[PDB]
Amino acid sequence: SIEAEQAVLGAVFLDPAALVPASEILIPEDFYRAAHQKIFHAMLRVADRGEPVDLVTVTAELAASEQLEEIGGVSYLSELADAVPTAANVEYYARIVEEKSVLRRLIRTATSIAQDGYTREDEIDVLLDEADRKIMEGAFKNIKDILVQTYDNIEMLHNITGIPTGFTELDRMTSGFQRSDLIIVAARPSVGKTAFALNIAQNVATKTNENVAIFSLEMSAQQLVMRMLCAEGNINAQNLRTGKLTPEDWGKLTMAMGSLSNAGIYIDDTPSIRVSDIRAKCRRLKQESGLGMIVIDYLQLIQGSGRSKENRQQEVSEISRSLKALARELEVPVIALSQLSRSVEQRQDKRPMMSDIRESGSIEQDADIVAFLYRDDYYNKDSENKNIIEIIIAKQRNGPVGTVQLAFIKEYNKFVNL
Amino acid sequence: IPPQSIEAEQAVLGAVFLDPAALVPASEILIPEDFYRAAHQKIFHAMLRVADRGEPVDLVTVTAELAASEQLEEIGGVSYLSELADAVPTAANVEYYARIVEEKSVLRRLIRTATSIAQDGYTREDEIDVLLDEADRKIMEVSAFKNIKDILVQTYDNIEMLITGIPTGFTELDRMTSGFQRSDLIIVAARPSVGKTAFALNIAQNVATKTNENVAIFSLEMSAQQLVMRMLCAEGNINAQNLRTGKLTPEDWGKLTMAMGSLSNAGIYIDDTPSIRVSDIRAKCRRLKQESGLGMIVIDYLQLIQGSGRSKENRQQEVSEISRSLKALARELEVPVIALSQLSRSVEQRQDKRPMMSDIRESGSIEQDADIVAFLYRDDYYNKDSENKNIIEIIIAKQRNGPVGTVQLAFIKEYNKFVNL
Amino acid sequence: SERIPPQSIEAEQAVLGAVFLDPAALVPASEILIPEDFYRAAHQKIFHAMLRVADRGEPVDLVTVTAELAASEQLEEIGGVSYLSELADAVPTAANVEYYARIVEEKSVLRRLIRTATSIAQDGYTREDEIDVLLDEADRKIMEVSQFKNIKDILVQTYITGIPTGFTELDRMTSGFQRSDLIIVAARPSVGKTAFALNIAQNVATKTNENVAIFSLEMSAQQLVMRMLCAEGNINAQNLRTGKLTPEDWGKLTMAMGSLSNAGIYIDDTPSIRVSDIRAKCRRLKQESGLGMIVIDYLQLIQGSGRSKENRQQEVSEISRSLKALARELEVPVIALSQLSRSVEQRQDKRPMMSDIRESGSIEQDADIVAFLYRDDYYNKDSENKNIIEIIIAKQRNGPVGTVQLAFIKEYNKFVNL
Amino acid sequence: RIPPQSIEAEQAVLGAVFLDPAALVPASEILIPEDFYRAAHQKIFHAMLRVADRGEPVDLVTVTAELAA
DNA sequence: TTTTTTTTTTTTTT
Ligand SMILES: Nc1nc2c(ncn2[C@@H]2O[C@H](COP(=O)(O)OP(=O)(O)O)[C@@H](O)[C@H]2O)c(=O)[nH]1
Ligand SMILES: Nc1nc2c(ncn2[C@@H]2O[C@H](COP(=O)(O)OP(=O)(O)O)[C@@H](O)[C@H]2O)c(=O)[nH]1
Ligand SMILES: Nc1nc2c(ncn2[C@@H]2O[C@H](COP(=O)(O)OP(=O)(O)O)[C@@H](O)[C@H]2O)c(=O)[nH]1
Ligand code: ALF
Ligand code: ALF
Ligand code: ALF
Ligand SMILES: [Ca+2]
Ligand SMILES: [Ca+2]
Ligand SMILES: [Ca+2]
Ligand SMILES: [Ca+2]
Ligand SMILES: [Ca+2]
Ligand SMILES: [Ca+2]
Ligand SMILES: [Ca+2]
């Protein structure tokens, strides 16, 4: 019942534009306390002039009828003022007062049905109709309303929609890397999964102004940064990891480090996290700096929430769910790297299909987009055109399916446009 | 002073000791609990207990039965059973008095459920909507074998009626099916990104816009905003890529302006809460039917629905249960329910990748429960080069209305649209 | 504590009775029983005399039998002629001696088992001498509680007991549909389970005079009756569905309705019942009208008695027990429809085996008889000989196992003989 | 043999929530209800989070409404 | 106990 009542009346003496929502939601009778009934009435009575509604005009109106003394003094009206947490959410106190009102209305009509049960033992069918009728006395989104928001959204379309990867052909096909999408990038071992993900992270963090979080469960932060340096500056990786650098390499490195500093890429290399942990960390980074992308080096390495070490297919089924839900909650694209089962290798056409994604089919199902990497030179030692690598876009429910081509200069840990 | 024709109660019991073929109407009309007097309750029970042997029912066998339990002394003596015999002269219109006893029974049942509603009003101040629902539901509940003579009549009168059928607007499918029938569970299953939602959305539109019926859509994967954008594209033939960029041609805006027009008076109710239980779905639909009337329910994706508490059970059982609940919902609301389903990868392993019933993902009970199972298959989903691209099979693997078979449609993907051929 | 050697000397009397009533009933009786099978010393002697007189053959009536009993010292030992007179009045008809003889025989086997088991335990303490040969005797002595055609038997020379289903070939193999049997009809989804059950129900309810109760947990009564109408009159279901009936179809329907009225088939379509509920309802219908068959539209759809939501395999294990016991109590065949697990669709041969019965192995084990339905055209779109359907009788402890063929004209919801 | 606890500090957390209540964000990033020692605080901080998931949001009124619920 | 989905070593399918 009470106290929420006081919070409503209180907010009115505080605002008083708060009377509008209050009265849309409540009539004086909804209040339980006799006194509040009278006060809220007076408030509306003064609003009809309209005065408007403050601690003075209200007591003037309550004295204008015999009522000012009946409701406690001016001193009770004064207490009401001092008795609300925040003027802003009257809506939520009003709705308590309203819900309590409905409860006793229910109780009252139910008791009067029982009451009538003993009396009008005369005509059973019309009594059961009355009971039906006496007890009756949207949670769906309406389409009219959505159409407007969907229109106004298409409107905001002067000037990729889209966090841009910097790979022209993929961006044309995809237009980002959209907020709330789960993007799966899967391919056989040592084909280029991480390399590809890191390259995307760089071009996002350096070319745009957005922050990107990378969770690396297999490699160290060190190794990651060293891959980005090489790619940023075209420094040969073998040289870099030996310290055997040419005089111009030292130049390239100096530049690479420069641009990667103002880059804002946050790396977490804890080898065992649950999705909950990931969520927590991202939630906090977005809190204080804003987030744009999340990259995860590698979905089946993530570890389960307690359900006991369940049918492993279910365990990852669940991780899959959690990731999509995380992308949805943070309104941010989530790129999850995935492995593939050996099935693909048994074939002639070594290009992967969705079925191939390792460990659980739910991953195909949950993803907003599924990208495979295929390299002819991964299988052919002699292969004509070496550095070419297919980005097979096997799934997307934005739009088009298809294959895109890039060059993967491995010596530089780098993917490039053609 | 509870409602009781303790005069009429005696008249019934009396007639049984007098006839006793009079026990047949009596029991068709009453159960022991309908009697107000504790004693009569016990006697009428004994009467039926003896009838189940059957003895049959006279003043002797009844007292033998009452003594066989601790009860003969509790109900008055043999001398009370003797009075019951003499209370009414003849045993003809028992039907009369039985119906008084019954009517009084209903009255106190009503009073009792009304008082317990009021009672609960003060206690469970926790969840208002599910409480008000109980009152609604508890008051209706104050309303053995169906005889075939009677059904035959209703059925003849029903056949006297002449798509039967909520029409999908896909001619060949509608010929095979004739709607989309009230109370049916329709499963639409197919591999990922094949066209499940697309198909279901297309059906929802053609129902909501071509007919006058309301349709509820529960989307657990996509947002309402994405759903409507699919329908817009399909309604007006606007290329989806253009639409999501805002990169619209001058005639595209024309197409969009009309699409929006027709979809307004469409009356399609969308709920995109990503986790619901079937109970929740039921509740929402019940209410929408209440005040506006419902025609169809569409659920994007059955295995995404979540279980009622039974603990995180053998997952196969958990969906087994969801399956039943859905059919039972379709049954209760007298409305076709279209549940989208995923498929296990088993089909992928096969030579020809047209699905069979076994392929439905996660629990075999879905094949079983369904009134009708529809698979979608696309040659161009597997062949990059495939001859005749836009063709898509609607394999009707199951229906207990009638015929099984395959139907062909075109799925112009650029327009999020299925079309007739 | 008090251990009473198992016997039914009601059923004993019913057998001897039927012989004085028929007496062609002595043929089944003796195929099933030897004199020693009877528990009561007196019956032993009587049934012996009956066979003694049949070997002349006299044949066997109340006179000749007393003549034979007096011919030995025995007529006074077995009660008087007055006891032989009571045996006659035991049963209304010499209908189904086969039934009661098989009870007497089954009880006989039980005590033979008990007796050999106790004598094995007995010998366990005594002959502590030769362990391995004691185990051989035990093996062998337990088999001998059970009692390969010879070449001569096979030279009879070159060149219904029973509620009748109306399917000749099935009835030959089965002879009803026997009182107290649990008959399991299982098959994959949409194969023909319900259709087949309904067809049986009609032919029983219309051709015979017996009442049949059908519990439908999946389909409405309305849909059931519409299936029967189509099958009774050969009206195309689609036409009937739509109301799009030809002028002669109306004739066919008018007929079908006629005969189905005096049919007496009681339908209960409550979607959730416990077996107790089923029992209750049937007990009452038998009370006032008599019952012949119970059909249940599906066993795993029935719901459990409180034991908490137990290991589901046990829950149905229990339902299974309850049903057999209900069939036993009401002395009436119970046809329970069952689903099958998907494991059959793995096999290159899709004919079910007992193992395939879905959810609990106890069903194989409780059933008196297990029937599978198999359709080639269910799997082959093009299949040669379409409307053919195998009725695989995989289990029956009456007698013969084997397959029977029928046609299942689906357009007519109808099974037909060939 | 008296369990490490700091009720003063527990109260100070719950207090700050009723005062701010954007203070619930840091609080829940750091704590779950079970971290609190006093049975009562456990329940209160739970309710606070329970109301935040709607989100109401969290003040002295809505909290007592949830606790009475 | 059972039903379901996954990966990966064997044999034998004209
Ligand atoms: N030739 C050469 N190749 C390299 C060097 N460093 C990395 N790579 C190549 O880049 C690939 C890295 O693959 P990666 O993305 O880490 O594998 P994934 O995460 O499983 O997809 C490896 O297969 C290497 O062949 C280098 O110094 N020289
Ligand atoms: N070519 C093309 N296809 C599209 C476009 N937008 C959506 N689609 C396709 O439509 C399909 C969506 O299928 P959907 O029903 O959502 O997947 P399901 O629910 O798992 O069956 C996918 O195959 C997409 O590639 C587009 O702009 N162009
Ligand atoms: N051609 C045709 N076939 C039908 C028609 N009605 C039903 N059927 C088929 O007959 C069968 C009857 O369903 P049923 O097998 O009893 O369900 P069950 O309990 O799973 O076995 C189904 O296989 C339907 O396809 C009809 O009107 N026309
Ligand atoms: F070898 Al990897 F992701 F680094 F498969
Ligand atoms: F693309 Al899906 F369920 F596989 F919407
Ligand atoms: F299709 Al069914 F029991 F109705 F297998
Ligand atoms: Ca990697
Ligand atoms: Ca979908
Ligand atoms: Ca079928
Ligand atoms: Ca069935
Ligand atoms: Ca058992
Ligand atoms: Ca098995
Ligand atoms: Ca038996």
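Shown for chain B, in order and in Swiss-Prot numbering: 9-151, 158-176, 183-441.
Note: Cβ is positioned from N, Cα and C throughout, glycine not excepted.
Pulled from Swiss-Prot:
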type	residues	note
ACT_SITE	B:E241	active site, nucleophile
BINDING	B:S213, B:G215, B:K216, B:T217, B:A218, B:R250, B:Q362, B:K418, B:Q419, B:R420	ATP binding site
BINDING	B:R381, B:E382, B:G384	ssDNA binding site
MUTAGEN	B:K216 to A	Loss of helicase activity, reduced ATPase activity, still forms homohexamers, ATPase not activated by DnaG primase, still interacts with DnaG, almost complete loss of ssDNA-binding
MUTAGEN	B:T217 to A	Loss of helicase and ATPase activity, still interacts with DnaG, complete loss of ssDNA-binding. No longer forms a complex with DNA clamp loader subunit tau
MUTAGEN	B:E241 to A	Loss of helicase activity, reduced ATPase activity, ATPase partially activated by DnaG primase, 4-fold decreased ssDNA-binding
MUTAGEN	B:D320 to A or N	Loss of helicase and ATPase activity, still interacts with DnaG, 4- to 15-fold decreased ssDNA-binding
MUTAGEN	B:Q362 to K	Partial loss of helicase and ATPase activities, still forms homohexamers, ATPase and helicase not activated by DnaG primase, still interacts with DnaG, binds ss- and dsDNA in absence of nucleotide and less well in presence of nucleotide
MUTAGEN	B:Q362 to A	Partial loss of helicase and ATPase activities, ATPase and helicase partially activated by DnaG primase, wild-type ss- and dsDNA binding
Study note, to complete from the structure: Here the recorded positions are B:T217, B:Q362, B:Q419, and the Cα closest to that of B:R381 (ssDNA binding site) is found at B:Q362
Check your understanding: Roughly how many angstrom lie between the C-alpha atoms of B:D320 (mutagenesis position) and B:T217 (mutagenesis position)?
Key -> 7
Check your understanding: Among the recorded positions B:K216, B:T217, B:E241, B:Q419, whose Cα is within 10 A of the Cα of B:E382 (ssDNA binding site)?
Key -> none
Revision key, fill the gap. One finds that other Cβ atoms within 10 Å of the Cβ of B:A218 (ATP binding site) number exactly 21
Check your understanding: Does DSSP give B:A218 (ATP binding site) helix, strand or coil?
Key -> helix
**Study point:** Residue from B:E241, B:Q362, B:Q419 whose C-alpha is spatially nearest that of B:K216 (mutagenesis position), among the recorded positions
**Key:** B:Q362
Review point. Hey, does DSSP put B:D320 (mutagenesis position) in a helix, a strand, or just coil?
Key: strand
Review point. Got a sec? Which of B:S213, B:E241, B:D320, B:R381, B:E382, B:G384, the recorded positions, have CB under 6 Å of any ligand 2 atom?
Key: B:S213
Review point. Of all the recorded positions given, B:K216, B:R381, which has the fewest Cβ neighbours within 10 Å once its own Cβ is left out?
Key: B:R381
Exercise for review: Sort out for me which one of B:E241, B:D320 has the most neighbouring CB atoms within 10 A, since those are the mutagenesis positions we care about.
Suggested key: B:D320
Review point. How many whole Å apart are the CA atoms of B:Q362 (mutagenesis position) and B:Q419 (ATP binding site)?
Key: 19
Exercise for review: Quick one: of the recorded positions B:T217, B:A218, B:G384, B:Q419, which has its CA closest to the CA of B:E241 (mutagenesis position)?
Suggested key: B:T217
Review point. When each of the recorded positions B:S213, B:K216, B:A218, B:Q362, B:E382, B:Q419 is checked against chain A, which show a C-beta distance below 8 angstroms?
Key: B:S213, B:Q362
Check your understanding: Of the recorded positions B:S213, B:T217, B:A218, B:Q419, which one sits closest to B:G384 (ssDNA binding site) when you measure Cα to Cα?
Key -> B:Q419
Study note, to complete from the structure: B:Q419 (ATP binding site), DSSP three-state class -> strand
